Amino acid sequence: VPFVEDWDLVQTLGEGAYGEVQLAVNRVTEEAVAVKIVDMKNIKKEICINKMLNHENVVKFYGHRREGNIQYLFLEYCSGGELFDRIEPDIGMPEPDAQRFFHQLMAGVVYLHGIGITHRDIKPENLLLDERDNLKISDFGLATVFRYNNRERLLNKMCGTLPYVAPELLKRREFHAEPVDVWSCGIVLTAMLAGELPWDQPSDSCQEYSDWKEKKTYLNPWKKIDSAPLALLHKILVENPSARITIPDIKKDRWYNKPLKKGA
Ligand SMILES: CN1CCN(c2ccc(-c3cnc4[nH]c5cnc(C(=O)O)cc5c4c3)cc2)CC1
């Protein structure tokens, strides 16, 4: 079965910081793939990190090939698109659906953290869905190593997306990598259950963030969220990253372990 690496473009799937992502369809084998096209006239590091990854909740990397100035990355096509488009504005989605996606998100993040990688930009636009609605983490363009030879490195680079970034990234010179990813997962959960982001950024200058710190959960988005997931959010969206809930303890949370959804 030759000619297994000959692709035909069809649709613009999206645009990232470095370039655009297009759907490409194979020749003989009829495989569909996502191809990231960046005009280099950062992606080197993105490719290196992608080569480390192999997990059911991480978008698969197939390979790379450059042509002078234009770098191509070949990646798994997720026909369900972005989680972003499953979130209904001002509504969210059914709690059992949110719970399942959150379970899969945690699985993916545990995997990454276990191999010493932090994503640094978790948000619904970077969480894709395959044909069976399985959630897959994508876009490692801001990802980096925070643990190597069993030694943790503190981060200092401000990066990510403001509504999703943890407060310590705006307040402290250095910070631990893992609690930052945990925080963004909490913002994702909030979005799934409310169809709105709670604040522009987690700063003292942001009224909506002050309200949350004051425990005004009679306001939106919190009043739309049931007491059980809201109790989890209270543990995740903690300002002090050392007091913030860790993933092992998220996995013990009452809502996290609530039977909600029937199998397929
Ligand atoms: C209304 N439209 C519905 C469909 N939609 C959409 C459709 C497909 C994708 C899509 C599918 N597989 C994909 N596989 C990927 C691998 N890496 C990336 C990346 O940004 O790094 C991005 C992708 C990626 C994006 C993303 C969005 C775009 C909005």
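Note that chain A carries Swiss-Prot numbering, so the residues on display, from first to last, are 3-43, 51-273.
Recorded method for this deposit: X-ray crystallography, 1.8 Å.
Keep in mind that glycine also has a Cβ here, set from the backbone N, Cα and C atoms.
Swiss-Prot has this to say about the protein:
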ACT_SITE  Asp130  active site, proton acceptor
BINDING   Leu15, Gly16, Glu17, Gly18, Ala19, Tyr20, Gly21, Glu22, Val23, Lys38  ATP binding site
MUTAGEN   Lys38 to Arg  Abolishes kinase activity
MUTAGEN   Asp130 to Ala  Abolishes kinase activity
MUTAGEN   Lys132 to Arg  Strong reduction of chromatin-associated CHK1 ubiquitination
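Everything Swiss-Prot records as a feature, shown here on the structure.
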residue : record               : DSSP class
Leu15   : ATP binding site     : strand
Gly21   : ATP binding site     : coil
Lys38   : mutagenesis position : strand
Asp130  : mutagenesis position : coil
Residue from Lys38, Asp130, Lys132 whose C-alpha is spatially nearest that of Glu17 (ATP binding site), among the mutagenesis positions: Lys38
Sorted by sequence, non-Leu15, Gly16, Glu17, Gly18, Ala19, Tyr20, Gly21, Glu22, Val23, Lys38 residues with Cβ within 8 Å of centre, ATP: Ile39, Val40
Alpha-carbon distance [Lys132 (mutagenesis position); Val23 (ATP binding site)] in Å: 17
Cα distance (Å, whole number) from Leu15 (ATP binding site) to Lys132 (mutagenesis position): 17
Nearest of the binding-site residues (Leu15, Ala19, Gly21) to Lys38 (mutagenesis position), judged by Cα-Cα distance: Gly21
Of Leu15, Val23, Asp130, recorded positions neighbouring ligand 1, Cβ under 6 A: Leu15, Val23
Across 7 unmodelled residues, the distance in Å between the CA atoms of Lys43 and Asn51: 13
Residues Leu15, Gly16, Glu17, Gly18, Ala19, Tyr20, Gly21, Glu22, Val23, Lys38 binding ATP per the record - widest CA separation, whole Å: 14
Candidate binding-site residues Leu15, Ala19, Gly21, pick with smallest Cα gap to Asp130 (mutagenesis position): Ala19
Sparsest Cβ surroundings (other CB atoms within 10 Å) among the binding-site residues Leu15, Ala19, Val23: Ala19
Among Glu17, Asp130, the most crowded of the recorded positions [Cβ within 10 Å]: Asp130
Cβ atoms near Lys38 (mutagenesis position) (within 10 Å, other residues, all chains): 25
The one of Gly21, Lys132 whose CB sees the fewest other CB atoms within 10 Å, among these recorded positions: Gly21
